[PDB]
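Q: Here it is: the structure, laid out below.
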Number of protein chains: 2
Amino acid sequence: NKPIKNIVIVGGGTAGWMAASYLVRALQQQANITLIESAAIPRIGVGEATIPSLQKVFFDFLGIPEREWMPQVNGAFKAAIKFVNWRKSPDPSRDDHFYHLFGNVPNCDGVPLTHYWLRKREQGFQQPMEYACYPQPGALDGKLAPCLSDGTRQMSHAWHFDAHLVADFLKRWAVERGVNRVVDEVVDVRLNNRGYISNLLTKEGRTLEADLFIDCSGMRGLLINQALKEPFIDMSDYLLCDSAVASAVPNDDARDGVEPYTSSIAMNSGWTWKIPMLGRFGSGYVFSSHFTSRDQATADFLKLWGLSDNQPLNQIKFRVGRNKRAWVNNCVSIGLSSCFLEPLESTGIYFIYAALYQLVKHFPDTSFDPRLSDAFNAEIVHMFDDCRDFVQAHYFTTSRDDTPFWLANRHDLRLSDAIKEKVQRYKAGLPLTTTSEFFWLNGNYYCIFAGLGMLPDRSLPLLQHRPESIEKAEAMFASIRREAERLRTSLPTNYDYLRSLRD
Amino acid sequence: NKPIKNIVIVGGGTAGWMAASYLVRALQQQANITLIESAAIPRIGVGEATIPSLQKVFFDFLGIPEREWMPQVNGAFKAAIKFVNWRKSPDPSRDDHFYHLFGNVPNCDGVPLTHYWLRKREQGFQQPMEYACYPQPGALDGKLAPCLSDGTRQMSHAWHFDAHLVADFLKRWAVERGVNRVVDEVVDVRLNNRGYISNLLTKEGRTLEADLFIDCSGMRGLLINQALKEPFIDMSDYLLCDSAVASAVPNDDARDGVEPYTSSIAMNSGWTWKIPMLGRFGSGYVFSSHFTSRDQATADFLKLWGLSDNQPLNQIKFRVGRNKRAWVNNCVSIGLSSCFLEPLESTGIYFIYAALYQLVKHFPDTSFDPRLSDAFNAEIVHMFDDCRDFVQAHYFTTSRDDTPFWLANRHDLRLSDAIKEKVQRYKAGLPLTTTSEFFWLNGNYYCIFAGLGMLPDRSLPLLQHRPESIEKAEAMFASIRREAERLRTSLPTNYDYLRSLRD
Ligand SMILES: Cc1cc2c(cc1C)N(C[C@H](O)[C@H](O)[C@H](O)COP(=O)(O)OP(=O)(O)OC[C@H]1O[C@@H](n3cnc4c(N)ncnc43)[C@H](O)[C@@H]1O)c1[nH]c(=O)[nH]c(=O)c1N2
Ligand SMILES: Cc1cc2c(cc1C)N(C[C@H](O)[C@H](O)[C@H](O)COP(=O)(O)OP(=O)(O)OC[C@H]1O[C@@H](n3cnc4c(N)ncnc43)[C@H](O)[C@@H]1O)c1[nH]c(=O)[nH]c(=O)c1N2
């Protein structure tokens, strides 16, 4: 069976160039890659915060270290997501914030630290879960960097970057290693009787042909949805947000610093992201068209940052779900042409590079062994499904009841059987998945659940039997405090740290 | 023009019930008052120390004497604020305390006693300003009451009271005289095209209507800020504190006594109040989120009183400023829905009752004469502005430089032109405002300035010319010493005094 030799990618957004660079890297020989991108159809000018796997899976795979791509994409550090007003009905006079931090929680004698903490909360300990279990939340509060000045790593971190530049950086990178860039628009797609893709017909006259097609076309799914007719499984019964109003905002870095984290500020009918980088931050009120008009959400979005009705904006509509199948025949969808959830925990870019890893792990020849396509499709489903559990979990555990949208999340959602079982295990008091990557651990469910004020019914029956164990955990809590303390006096601010990679 | 007949107050905190009782008292006829208070939204469980005007303006207006409301609100006496460690970089082996006392300082031959004192400090007198100029600081040191046992008044005093009870005492008082209490929550507010308030829609179904609306809704400013869209002028450029961590603490009254004063203990990134009453005292580390994390300030707050990490706390966020306008259209804001500074000299409750006095002084009919609204707004601005001068003055005169927060106060503040001119007049050696209520006199600026160790450049050129005058002041200093002395052997302790109003 002839190998796959000519590859066409449709689209030059983030999904498009990640595919070109990844595929140009994985396919060391017999590979010919063309990416076509309509300059009439712009990129979705967002997608800016990330999870730690980006370096390990994407950039390391390319052979580009953090210090090389960060400066060139206005890169900044994300140590966590800070959740603001998700817990109770909001109150200006109350401090309703929790972090969701990266990195694992230690175990004491085979039981995670979260669980020794809860036994303490049961005796009237007051300190919230994350401040007790992780060394860094206080640092983030003080806007500290995740490294010492000299560059040594002091916490787990992910990144915030400018979406446009990220695309340009990889465009330069890819073209350079022989990727062939075509600026044209695809208008017709031709199938054969069997139902495969023989050719793309472009606006400027070109007929495009290849063994293999990557649909990186955005939510229009030009190849996968339209041409190939593959169903999109709508999932608004699971998660309600379907729209966003976004923009960049000036930051006075020199006086307010630059937060080393993403914020998610709960609103009336959605929530708003804050993604700081040097000079500015990206922000977006992700909302639900069912519960608020787009014009009302604009008003809320401007009201929240004191913007002016003169401020240019990015008005966005999004589809929530996954194609029945990510890869059909000789077409594979990567990015928004495939499955989205909502930006709440940055699972998007992750769906891109994780899919490309799976694509290469399942790479076909021209016979198109459907056993490879099936295996691939199943991994996409599981990755997507897992993520959906976790995002969904931010919503149905809420105590807020002050708006129709918060009522619905609390009440009206369709919940997988898998998220119900996890919730019920947490409610009985059992740790979730711990460790000593295929992903969301006890520590993650715990920050989220504990942050929204749904705690387990009790601490572990087992603990009554292991008093020494309890003591050892006391010591581990004591180290953590020491570490938190050292960091306070040792990290440079995030503003100052970033400022020196070249200003 | 029809008179105002139906009045709705939103909120049943301290601001809420002071308004109901004051308005039910002022409006002897044609007045119908309803107060709505969400049992889902609690009172800010603080606001406990006061200035002398409370009786004269608020309680006297109601016809309630001191001996009637004190016992019923765990009332205690405040003779001054004692400032601890504000002067130098702290030292356990040094006694860094000054009082700010109530009451005026006498004048000798038209020049205040503070100024004869300074001429003496210039010859190497050592006794600090307040111990020389006021008869009572030594009494307070010995925790003495401000009255003889039989009840005769021996100094100027204000009060400490339990916030919750104060609200309940006036709730009982008001309802009783025909105030109509509604336990519901306001969720929607309806305007007309002109921009007035036609109705409040509640959670339980009620549509509320009235000629006149008092926003006593807390910092959420439900009517004034949210519905009516009135701007809040943020003033963090003037004063930096924006948060507090508070709690009640057990006092062994029988052995440590009960201080007849508020303390303000300067911290790393704020300062802490102590408000003793029988059995217990209220305490709060007011701090700045910019300079310390909330979790660090908790640690400092527990470390300072030896509390346990089991101790329930009141975690508070506050906004510093004033609405562009306190009263817009047919809405008037009283209390935290209007302007706050920070608890440093108890200007808060004072803003409530002073505003209510001004409201009645400017009371409208249904035509809503904007000349009345304007006049009112201007008095609020002037009262608020005056207070802000005085609080701000505690901060920028500091000599401390041992933390970033003390550095900023010393350096980074925006200072009104009015406080600069007062400072410059004090620096030249001129008395500030003296007397023989619309408020902060020479004696007040003097305790504060002199306490922090910023003294004038010299004594008054005039004094070189009036040696007899100097002598007469010597005698006045001699009386004061006699009085201080008599008091030492005549006042009962504050514990013993309070103990008998009914135990
Ligand atoms: C509101 C919001 C917020 C976020 C996110 C999404 C949304 C909707 N994401 C997801 C992220 O934005 C997304 O995964 C990528 O940045 C962009 O993916 P694409 O390239 O699929 O789409 P996109 O729609 O950007 O690009 C489409 C490309 O296809 C081309 N094209 C389309 N039709 C064509 C045709 N007919 N012919 C030729 N070319 C054609 C266009 O020219 C363009 O080059 C995210 N993820 C994450 O991990 N963290 C985050 O914080 C966020 N934030
Ligand atoms: C940390 C700190 C410390 C101090 C002080 C403030 C702060 C922040 N103060 C100020 C003082 O606490 C304050 O002025 C009053 O005690 C409380 O004022 P309110 O009633 O505005 O607010 P508060 O927020 O207490 O009460 C709000 C009321 O509004 C109601 N409400 C809100 N929204 C509603 C809705 N939508 N529907 C129905 N009801 C609604 C609530 O149910 C509640 O009844 C003070 N002052 C002073 O003079 N000396 C001092 O020592 C101090 N100490």
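To match Swiss-Prot, the residue numbers of chain A are left as they are there, and the shown ones run 2-437, 450-451, 454-518.
Method reported for this entry: X-ray crystallography, 2.6 Å.
Cβ coordinates come from backbone N, Cα and C, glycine included.
This is the feature table in Swiss-Prot:
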{"type": "ACT_SITE", "residues": "A:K79", "note": "active site"}
{"type": "BINDING", "residues": "A:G13, A:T15, A:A16, A:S39, A:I42, A:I45, A:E49, A:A50, A:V187, A:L337, A:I350", "note": "FAD binding site"}
{"type": "BINDING", "residues": "A:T348, A:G349", "note": "chloride binding site"}
{"type": "MUTAGEN", "residues": "A:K79 to A", "note": "Loss of halogenase activity"}
{"type": "MUTAGEN", "residues": "A:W272 to F", "note": "No change in halogenase activity"}
{"type": "MUTAGEN", "residues": "A:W272 to A", "note": "No change in halogenase activity"}
{"type": "MUTAGEN", "residues": "A:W274 to A", "note": "No change in halogenase activity"}
{"type": "MUTAGEN", "residues": "A:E346 to D", "note": "Loss of halogenase activity"}
{"type": "MUTAGEN", "residues": "A:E346 to Q", "note": "The catalytic efficiency decreases by about two orders of magnitude, however the binding affinity is unchanged"}
{"type": "MUTAGEN", "residues": "A:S347 to A", "note": "Does not completely abolish halogenase activity"}
Q: If you measure A:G349 (chloride binding site) to A:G13 (FAD binding site) at Cα, how many Å is it?
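A: Taking the Cα atoms only, A:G349 (chloride binding site) lies 16 Å from A:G13 (FAD binding site).
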Q: Quick one: 12 residues missing from A:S437 to A:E450, so how many Å between their CAs?
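A: Here the Cα-Cα span across the missing residues works out to 13 Å.
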Q: Gap validation: 2 unmodelled residues, flanks A:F451 and A:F454. CA-CA distance in Å?
A: 5
Q: Fill in the CA-CA distance, A:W272 (mutagenesis position) to A:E346 (mutagenesis position), as an integer in Å.
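A: Rounded to a whole number, the Cα-Cα distance is 12 Å.
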Q: Give the three-state DSSP assignment (helix, strand or coil) for A:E346 (mutagenesis position).
A: helix
Q: If you count CB neighbours within 10 Å, which one among the recorded positions A:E49, A:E346 has the smallest count?
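A: Counting other Cβ atoms within 10 Å of each of the recorded positions A:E49, A:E346, the minimum falls on A:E346.
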Q: Widest Cα span across the FAD binders A:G13, A:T15, A:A16, A:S39, A:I42, A:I45, A:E49, A:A50, A:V187, A:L337, A:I350, in Å?
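A: It comes out at 30 Å between the most distant Cα atoms.
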Q: Per 10 Å Cβ neighbour count, which of the binding-site residues A:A16, A:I42, A:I350 ranks highest?
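A: The most densely surrounded of these binding-site residues is A:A16.
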Q: So for A:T348 (chloride binding site), how many other CB atoms are inside 10 Å of its CB?
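A: Taking all protein chains shown, A:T348 (chloride binding site) has 23 Cβ neighbours within 10 Å.
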Q: Using a Cβ cut-off of under 6 Å to any atom of ligand 1, determine which of the recorded positions A:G13, A:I42, A:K79, A:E346, A:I350 qualify.
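A: Only A:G13, A:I42, A:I350 meet the Cβ criterion.
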Q: Between A:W274 (mutagenesis position) and A:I42 (FAD binding site), find the distance joining the two CA atoms and give it rounded to the nearest Å.
A: 25
